[PDB]
Amino acid sequence: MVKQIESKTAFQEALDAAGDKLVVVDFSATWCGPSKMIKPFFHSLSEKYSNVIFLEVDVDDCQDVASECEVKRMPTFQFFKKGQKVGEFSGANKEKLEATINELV
């Protein structure tokens, strides 16, 4: 499953509760074609990688998080461990998404 993040405070709670596990954040936009196209895939990943935390930040519904995280384009995937960013790329690239998870778990 994927937790929808609605605030900076919810985002910090998520990062802190993850312990040392990989956290994958999909920064998405409802109006963005490529965001919608990778969303099913992102959810499917969340069900396979039961040891990994998946979050979604909608950049309109939760702009301050998109902003503090320096998001410039959607989809953007950021990767976190122990509250620290350990990866990032942009684009609806499924192969790159699965690979980066495999590289960072």
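So how was this one determined? The header says X-ray crystallography, 2.0 Å.
For all residues, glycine too, the Cβ spot is worked out from N, Cα and C.
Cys32 to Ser appears in Swiss-Prot as a mutagenesis experiment; the accompanying note says: Loses its reducing activity, interaction with APEX1 and transcription activation; when associated with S-35. Secondary structure at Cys32 (mutagenesis position), taken from DSSP and collapsed to helix, strand or coil, is coil. Here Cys32 (mutagenesis position) comes close to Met74, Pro75: these same-chain residues lie at least six apart in sequence, with C-beta atoms under 8 angstroms from its C-beta.
Annotated active site, nucleophile per Swiss-Prot: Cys32, in sequence order, evidence recorded as experimental evidence.
The Cβ of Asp60 (mutagenesis position) has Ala29, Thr30, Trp31 as same-chain neighbours under 8 Å, each 6 or more residues away in sequence. Under DSSP, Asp60 (mutagenesis position) is assigned to coil, being neither helix nor strand in the three-state scheme. Quoted from Swiss-Prot, the note on the mutagenesis of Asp60 to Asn is: Loss of pH-dependence of dimerization.
Quoted from Swiss-Prot for the published mutagenesis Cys62 to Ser: Retains its reducing activity. Retains interaction with APEX1 and transcription activation; when associated with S-69 and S-73. Within 10 Å of the C-beta of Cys62 (mutagenesis position) we count 19 further C-beta atoms, all protein chains included.
One entry in Swiss-Prot concerns the mutagenesis experiment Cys69 to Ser. Its note says: No effect on reducing activity, interaction with APEX1 and on S-nitrosylation of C-73. Retains interaction with APEX1 and transcription activation; when associated with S-62 and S-73. Reduced to three states, the DSSP call for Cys69 (mutagenesis position) is coil.
Quoting Swiss-Prot on the mutagenesis of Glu70 to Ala: Strongly reduced interaction with CASP3; when associated with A-72. Close to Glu70 (mutagenesis position) in the fold, though at least 6 residues off in sequence, lies no residue with a CB less than 8 Å from its CB.
Other Cβ atoms within 10 Å of the Cβ of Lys72 (mutagenesis position), summed over all protein chains shown, number 9. Among the mutagenesis results in Swiss-Prot, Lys72 to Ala has the note: Strongly reduced interaction with CASP3; when associated with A-70. The residue drawn here is the original one.
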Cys69 (mutagenesis position) CB neighbourhood, other CB atoms within 10 A:
19
Between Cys69 (mutagenesis position) and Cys62 (mutagenesis position), how far is it from one CA atom to the other, in Å?
11
